[PDB]
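A.B. asks: Structure incoming, see below.
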Amino acid sequence: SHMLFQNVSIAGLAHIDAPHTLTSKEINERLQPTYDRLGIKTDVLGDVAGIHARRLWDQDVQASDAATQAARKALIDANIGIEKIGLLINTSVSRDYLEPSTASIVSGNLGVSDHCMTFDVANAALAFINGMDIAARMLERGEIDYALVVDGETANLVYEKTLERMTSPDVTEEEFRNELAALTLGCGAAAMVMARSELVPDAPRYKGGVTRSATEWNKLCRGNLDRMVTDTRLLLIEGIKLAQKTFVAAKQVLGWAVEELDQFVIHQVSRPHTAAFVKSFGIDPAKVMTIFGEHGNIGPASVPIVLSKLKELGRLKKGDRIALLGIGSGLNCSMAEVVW
Amino acid sequence: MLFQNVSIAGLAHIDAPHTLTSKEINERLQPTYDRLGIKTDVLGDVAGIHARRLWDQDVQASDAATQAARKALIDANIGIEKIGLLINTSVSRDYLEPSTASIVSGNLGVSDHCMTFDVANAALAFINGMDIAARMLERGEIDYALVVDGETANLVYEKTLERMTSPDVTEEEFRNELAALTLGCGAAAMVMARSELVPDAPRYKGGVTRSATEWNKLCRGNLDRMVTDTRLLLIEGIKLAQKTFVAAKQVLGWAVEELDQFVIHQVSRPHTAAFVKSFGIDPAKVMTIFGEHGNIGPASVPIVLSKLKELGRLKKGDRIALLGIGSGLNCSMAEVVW
Ligand SMILES: CCCCCCCCCCCCCC(=O)SCCNC(=O)CCNC(=O)[C@H](O)C(C)(C)COP(=O)(O)OP(=O)(O)OC[C@H]1O[C@@H](n2cnc3c(N)ncnc32)[C@H](O)[C@@H]1OP(=O)(O)O
């Protein structure tokens, strides 16, 4: 077994693209006076990070609202009603309150039954995969028939407040550099219905995978509702080191050889980080979908949004082996397999 | 069915160092009380919370949690290198990213194999964390798990007492922030293990979970503010608690006279009284610390369990019912055999 999941399936999947486009060109317009004062002559967003646009919601959209929208769409995709759901996990970085959980708010919106178990999982960009594993352990055992894993991310306030701080006459070069990665974040949402395979014999299978950690690096990227501070240089170097460890494990437990994988669904922090990742493991770039260029980094929703987009694009065929991979602040790294 | 091979290897709590009495709070509120014409001591006489504990300045959730974790490892007689899973279940949190668990894990020096993340579910999350860990242990993924929880209410007291002493405060504003004045600081941590590793240790059997998520608006909390519909929350909270207990009677086979301790969420005197009379539970079998510690959120249940353990009270075979509940509303009831 190697503790891989048996008879756990993806019954439904969906994403929501946030409606309002914010271009790096617009951003650079606002920041230009500060660029000039600091003597920055390069387009650090568009050319260095490789981000050309990102999407935002309306101001009044909460994490629970975006998650609820994705969940209803996924329920339709699995062709089931909310009454079938025995577990709902919300995995987002964004959250409505410290208490109650965002999951309870989403569950109240959807109308789950009084038998439905709900809670949040938080773990930066890897939480959706953590949520899938937790649901999978219940599904494999047969405690429930169907689960929802949900995730809505809102970056509105971080853009609003970061831009104000950075266009201050008094902003220091250090603060500017520290906060710049915030302007690579994006809004979006995703949700997945997982099921016992017996109920959905033709659905994709989720096998799980492996995780490794380097929690001595927990200071590298710190975020709250209106601020994210990031050591981008160190994140890259230490992130890659951690992935290599995780890849050794993936080869032991998953039996992975890169040329035998059909798709790589990778969490994205920037264009150069992704290029370094791919170069490191000899991955065929044709096997790596990216949406960072126009959606930026959607935190823990990124992986399932990309998977959902691949499905919607017709890129996924029966029997395709799909690798889910990411490095999340912590640091953590998880790699898991789906067989379409 | 129930967990078969899961034990509690170690357990610990931290009581916060500074006492804030209700008498001391009331002296501060008094001129607000004299305006508005309030002549009742709600905290002391009605809620029955006479004191709560605060941390030193700038103690973070992660610091409190790390403190409890080091104690719980000592209690379990294991080094951090044996921990394959660390879950942080606190309401309080350092940041949105990364997990507070990664910060505690960094403090402790966990290994590069150790899986970590947060579970958030108001005052229920410790029991949720226990069950998540239990499923991994049963499945052979790990040998030992830490479940940790540090709560800090310092800021909520500072900010709330500011608002309540404002010359503008109205009585309705006062009433819907009053519950914030029943919260308290503290921390707890638990080591869970595969039973073959720790044969004399208490067994955790798991339990049953019910929800009333239509009531998610009734208690809303951030670091600096908690707004609470006290009346409806007490009424619906006990409604769900009553339903989960009925479910527990069915699947765990529970009958009241056959349980030796009830370890319940620590809310208030009337909440407690209302629940205990529903099922004719002996109040002598229900340890309470809110009188002096207030409501410590999801850490309340394991803090009580730890105090019972340290009291040296419990005997082998004692059936201990863990009754958790949290804003949501969510309720979970589970059994430990000592
Ligand atoms: C399974 C788990 C089991 C756990 C146990 C059960 C949990 C269930 C809950 C689940 C939750 C989930 C998780 C959580 O923990 S979420 C947090 C919830 N915690 C709390 O609400 C604790 C704080 N509240 C209380 O202790 C009670 O609700 C109080 C004491 C407030 C009322 O208590 P009681 O029933 O006695 O109300 P009464 O109407 O008969 O008293 C009237 C008198 O008191 C006065 N007054 C009243 N309210 C307020 C106020 N807000 N502001 C100012 N004053 C107030 C009033 O003016 C009057 O004074 P006087 O006219 O006579 O001058």
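Placement of Cβ uses the backbone N, Cα and C atoms for every residue, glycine included.
Swiss-Prot lists these features:
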- B:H18, B:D56: Mn(2+) binding site (BINDING)
- B:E97 to Q: Hydrolyzes 24% of the substrate after incubation for 24 hours. Cannot form the beta-keto acid product (MUTAGEN)
- B:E97 to D: Hydrolyzes 50% of the substrate after incubation for 24 hours. Decrease in the formation of the beta-keto acid product (MUTAGEN)
- B:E97 to A: Hydrolyzes 27% of the substrate after incubation for 24 hours. Cannot form the beta-keto acid product (MUTAGEN)
- B:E97: active site, proton acceptor (ACT_SITE)
- B:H265 to D: Hydrolyzes 91% of the substrate after incubation for 24 hours. Cannot form the beta-keto acid product (MUTAGEN)
- B:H265 to A or N: No change in substrate hydrolysis rate. Cannot form the beta-keto acid product (MUTAGEN)
A.B. asks: Would you list the recorded positions among B:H18, B:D56, B:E97, B:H265 that come within less than 8 Å, Cβ to Cβ, of chain A, in the order they occur in the sequence, writing 'none' if nothing qualifies?
C.D. replies: B:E97
A.B. asks: So which of B:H18, B:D56, B:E97, B:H265, listed as recorded positions, have a Cβ under 6 Å from an atom of ligand 1?
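C.D. replies: Those recorded positions that pass the cut-off, since their Cβ is under 6 Å from ligand 1, are B:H265.
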A.B. asks: Looking at the recorded positions B:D56, B:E97, which sits with the largest number of other Cβ atoms within 10 Å of its Cβ?
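C.D. replies: Selected residue: B:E97.
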A.B. asks: Provide the three-state secondary structure of B:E97 (mutagenesis position) computed with DSSP.
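C.D. replies: Strand, per DSSP.
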A.B. asks: Which entry in the list of recorded positions, B:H18, B:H265, has its Cβ near the fewest other Cβ atoms, using 10 Å as the limit?
C.D. replies: B:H18
A.B. asks: Can you tell me which of the recorded positions B:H18, B:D56, B:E97 is spatially closest to B:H265 (mutagenesis position)? Compare CA atoms only.
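C.D. replies: If we rank B:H18, B:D56, B:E97 by Cα distance to B:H265 (mutagenesis position), first place goes to B:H18.
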A.B. asks: Tell me whether B:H265 (mutagenesis position) sits in a helix, a strand or coil according to DSSP.
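C.D. replies: DSSP call for B:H265 (mutagenesis position): coil, neither helix nor strand.
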A.B. asks: Using the alpha carbons only, what distance in Å do you get between B:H18 (Mn(2+) binding site) and B:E97 (mutagenesis position) once rounded?
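C.D. replies: Spelling it out, the Cα of B:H18 (Mn(2+) binding site) and the Cα of B:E97 (mutagenesis position) are 29 Å apart.
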A.B. asks: I want to verify one value. Collapsing DSSP to three states, which class is B:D56 (Mn(2+) binding site)?
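C.D. replies: Assignment for B:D56 (Mn(2+) binding site) reads coil.
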A.B. asks: Where B:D56 (Mn(2+) binding site) and B:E97 (mutagenesis position) are concerned, what is their Cα separation in Å, rounded?
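C.D. replies: Taking the Cα atoms only, B:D56 (Mn(2+) binding site) lies 24 Å from B:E97 (mutagenesis position).
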